[PDB]
Amino acid sequence: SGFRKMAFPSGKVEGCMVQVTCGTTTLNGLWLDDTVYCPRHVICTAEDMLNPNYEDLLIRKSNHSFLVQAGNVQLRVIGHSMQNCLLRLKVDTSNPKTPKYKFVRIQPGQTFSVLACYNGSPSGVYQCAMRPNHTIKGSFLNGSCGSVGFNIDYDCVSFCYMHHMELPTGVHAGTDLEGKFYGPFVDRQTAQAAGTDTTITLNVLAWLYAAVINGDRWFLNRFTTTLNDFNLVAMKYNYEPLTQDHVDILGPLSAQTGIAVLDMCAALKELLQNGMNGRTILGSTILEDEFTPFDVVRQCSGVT
Amino acid sequence: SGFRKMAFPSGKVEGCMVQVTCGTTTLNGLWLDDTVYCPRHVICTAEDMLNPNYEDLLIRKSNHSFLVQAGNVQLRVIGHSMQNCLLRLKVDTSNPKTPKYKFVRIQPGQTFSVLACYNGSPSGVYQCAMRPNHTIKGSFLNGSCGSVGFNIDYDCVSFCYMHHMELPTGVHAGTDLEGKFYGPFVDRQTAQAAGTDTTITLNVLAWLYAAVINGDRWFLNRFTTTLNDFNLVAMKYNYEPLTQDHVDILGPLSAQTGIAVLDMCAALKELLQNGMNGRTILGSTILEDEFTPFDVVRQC
Ligand SMILES: *[C@@H](C(=O)N(CCC(N)=O)NC(=O)[C@H](Cc1ccccc1)NC(=O)[C@H](CC(C)C)NC(=O)OCc1ccccc1)[C@H](O)C(=O)OCC
Ligand SMILES: *[C@@H](C(=O)N(CCC(N)=O)NC(=O)[C@H](Cc1ccccc1)NC(=O)[C@H](CC(C)C)NC(=O)OCc1ccccc1)[C@H](O)C(=O)OCC
């Protein structure tokens, strides 16, 4: 009993964080080997952000326009270029703390840790999920842009996110580490169409499984359902449709707990219709959707 | 908008985590300068967790009886002693990654980050609070004992917690870095349980002030109250009664948001007596109590 959102330890990412400055704008950069990656809107002033022409703004810049600082040490920029919505700044020093890493583009519903930074200074870490509408529900203030999300896999840090914007509903939009936006968003300050978020059904089921592994079973029932009959109900409540490929992903948890996926679907179906009537599941009311099947497996078996 | 529990970056503390083994037991320890601190129950054995006699066990042990590993490096233990419920192992090497640090005793309602480890290896970081009943609602598995809790103030790690026990309700008991338990708990596998817990009103109000900073403002009402009146209510909802010193602490946020503490209390009193009616605060159904007034200021 007892289960909560955990982030990955952030030591390896913190040794990569730098401050990038252009004009009077400062934000955060990622220093790996001899490149710093950062949002290309570092080259925007006030007047630029409504409708920036980035190739225009960039041709007006030199290596020397960028001041990069790591700790108290200035790094010299000896090359710059733009990749989608990112700048790649080549520096004179290759980072001694660079970890094994890779860049990956993640999918809706997957989770990752975010190291939130201000002026290249790591300030907090938390865990969140890529929402079905390609936003993230983070916690960020002015100066956070350039913060990164990642996962750790054995020894290797997979970077999957770099923060760029806060939408007016309070959620956040950013890019992968090739600078491609998650979602239909652009790095201009103009109203943009977002899209109703939905509940990550696959994660809610993972989390019900986690409850069963930790001893909470009160919500189980001896019904079952069809995938299709489940989706009829779920879709009414703004849950994502459950695909057979989602069912296959839950196979391992099902095997381990002895509760068939469709039988767990039957449990969620009743939860959605009736609620919890006062009870909790892992200390929550509310069905939690930001733990993946892998999160649940990692955290119920404590992989380091 | 957008507001979340976050932990301090764990890097400074990852540098201090080591694996201590004695007999068949392996747990976590914290390596600062030339000392490793770990729970003394590391010297117990299957047979005698019910009534350990620690003073006996510790003479039976030589330095040899402890193996300490930092990554792939055995650390030679060269002194062992006990401070309350901790062991202090003197090692032959000073930890080169030792940070600036202090040991502090945290108080109920205060928050800290936890770095969860297995076999001296970092597994994850999450944020919690010392409950009023001296437990923490943590997330721990077998092998986690010795995992530590901390705050980071500027560049100084303040270590506040080290993990020892899981109680039958799934809550955790532990000690400060001098080995003194929080609560009336002991390091013996013996019937003992968390008293009833309360809600940390002080934090809930902090959180409401955050809400009405970040934009959420619907729960504010034309109503007023008295501490005395409010408290009588709080106590019927299993809330910690508010004190004057508590109100003095909310002054900043009260100064910043322009909402009198007692005014905010009257909003709380109402939410208690009437529910949230489906709507939310900061995207939460339910009122949150693991954000201190200091946390709010930091994350705003
Ligand atoms: C960078 C910074 O810290 N942040 C994070 C702010 C936060 N709390 O997360 N980023 C910004 O404020 C964006 C700056 C920008 C980027 C590209 C082009 C021009 C400006 N701006 C926004 O996030 C902006 C903030 C609102 C005005 C409050 N959001 C939107 O415009 O919403 C648009 C939208 C996008 C997608 C879907 C729907 C709508 C720091 O501010 C900085 O250094 O700026 C450099 C210019
Ligand atoms: C170390 C370890 O991981 N943990 C914590 C595990 C967790 N999920 O939090 N430490 C322990 O398990 C405690 C070990 C111990 C402490 C003192 C003396 C001897 C052994 N024991 C407990 O936490 C124990 C629960 C266990 C899961 C059985 N809790 C209680 O003792 O609660 C009191 C009680 C009430 C009612 C009935 C019985 C007991 C790892 O376990 C280790 O290294 O152990 C070394 C001895």
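Here Swiss-Prot sets the residue numbers for chain B, with the shown residues being 3241-3540 in order.
Recorded method for this deposit: X-ray crystallography, 2.3 Å.
The backbone N, Cα and C atoms fix where each Cβ goes, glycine too.
The active site, for 3CL-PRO activity annotation in Swiss-Prot covers B:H3281 (among others). Proximity of B:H3281 (active site, for 3CL-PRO activity) to non-local residues of its own chain (separation of 6 or more, Cβ distance below 8 Å) is seen for B:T3265, B:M3289, B:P3292, B:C3385, B:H3404, B:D3427, given in sequence order. Under DSSP, B:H3281 (active site, for 3CL-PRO activity) is assigned to a helix (H, G or I) in the three-state scheme.
Summarising the annotation, Swiss-Prot assigns active site, for 3CL-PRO activity to B:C3385 (among others) and lists sequence analysis as the type of evidence. Its own atom aside, the Cβ of B:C3385 (active site, for 3CL-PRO activity) has 24 Cβ atoms within 10 angstroms in the protein chains shown.
In Swiss-Prot, a natural variant is listed as B:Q3429 to P, annotated with the note In strain: Isolate BJ02. DSSP classifies B:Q3429 (variant position) as coil under the three-state reduction. Within 10 Å of the C-beta atom of B:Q3429 (variant position) sit 14 other C-beta atoms, taking all shown protein chains into account.
B:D3488 to E appears in Swiss-Prot as a known natural variant, with the remark: In strain: Isolate BJ04. Long-range C-beta contacts of B:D3488 (variant position), restricted to its own chain and to partners at least six residues apart, with a cutoff below 8 Å, are absent.
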